[PDB]
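Notes for the one structure printed next.
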Amino acid sequence: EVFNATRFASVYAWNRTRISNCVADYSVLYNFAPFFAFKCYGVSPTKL
Amino acid sequence: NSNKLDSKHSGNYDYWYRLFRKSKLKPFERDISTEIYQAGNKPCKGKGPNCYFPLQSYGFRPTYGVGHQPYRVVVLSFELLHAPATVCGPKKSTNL
Ligand SMILES: *[C@@H]1O[C@H](CO)[C@@H](O)[C@H](O)[C@H]1NC(C)=O
Ligand SMILES: *[C@@H]1O[C@H](CO)[C@@H](O)[C@H](O)[C@H]1NC(C)=O
Ligand SMILES: *[C@@H]1O[C@H](CO)[C@@H](O)[C@H](O)[C@H]1NC(C)=O
């Protein structure tokens, strides 16, 4: 629902979504789109 | 602390360090190798998504925080067991 929206807000007002009470599935973060940039800074992108 | 030899203007990315290893490192064992960490089940060999270089830059600059400064660390290992020795300090040679 957060990765398949239609009205992504402009940068001057960045919409914020709060994430809680789940189990974090992370294969969706991989299979979704061919992607263009996957720069991770503080957390290992595979040890997440 | 050594901020005068591991730092220069425009940065210095000479040093290296490893974060991606297949297993833990045994004591006093060197694992110098350039092998891309396997993730998922792909035999992928290279850089990019799901194929990461095992070792990342240890980039140093003269202007960092104290915890990010280029600390020079030298460890000393001693073996004091029942065997002929090699190294000592001050020594007197009173006869037996
Ligand atoms: C977004 O949702 C619609 C239906 O809700 C679906 O058909 C579409 O495939 C989704 N977008 C992507 C990129 O999968
Ligand atoms: C994001 O947009 C939705 C729909 O316009 C809105 O209901 C929500 O409050 C927004 N989130 C913000 C502004 O943090
Ligand atoms: C020495 O080689 C063995 C066999 O390949 C390997 O399991 C071990 O980790 C190596 N030890 C060092 C010093 O890397």
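The residue numbers of chain B are those assigned by Swiss-Prot, with the residues present covering 437-482, 484-533 sequentially.
Using N, Cα and C of the backbone, Cβ positions are placed for all residues, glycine too.
Per Swiss-Prot, mutagenesis B:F490 to L is noted as: Increased resistance to neutralizing antibodies and human covalescent sera neutralization. When other Cβ atoms within 10 Å of the Cβ of B:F490 (mutagenesis position) are tallied across all protein chains shown, the result is 17.
In Swiss-Prot, a mutagenesis experiment is listed as B:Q493 to Y, annotated with the note Reduced host ACE2-binding affinity in vitro. Under a cutoff of 8 A between CB atoms, and with a sequence separation of 6+ in the same chain, the neighbours of B:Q493 (mutagenesis position) are B:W452, B:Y453, B:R454, B:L455.
The note that Swiss-Prot attaches to the natural variant B:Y453 to F is: In strain: B.1.1.298. In the shown protein chains, 8 other C-beta atoms lie within 10 A of the C-beta of B:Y453 (variant position).
In sequence order, B:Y473, B:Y489, B:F490, B:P491, B:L492 are the residues near B:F456 (variant position), counting only same-chain partners six or more apart with C-beta under 8 A. The DSSP secondary structure for B:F456 (variant position) is coil. B:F456 to L appears in Swiss-Prot as a natural variant; the accompanying note says: In strain: Omicron/EG.5.1.
Taken residue by residue with DSSP, B:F490 (mutagenesis position) is part of neither helix nor strand, so it is coil. Here Swiss-Prot describes B:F490 to S as a natural variant; the accompanying note says: In strain: Lambda/C.37, Omicron/BQ.1.1, Omicron/XBB.1.5, Omicron/EG.5.1.
One natural variant catalogued in Swiss-Prot, B:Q493 to R, is accompanied by this note: In strain: Omicron/BA.1, Omicron/BA.2, Omicron/BA.2.12.1.
There are 14 other CB atoms within 10 A of the CB of B:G496 (variant position), with all protein chains counted. Here the residue is the original one, but Swiss-Prot notes a natural variant at this spot, B:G496 to S: In strain: Omicron/BA.1.
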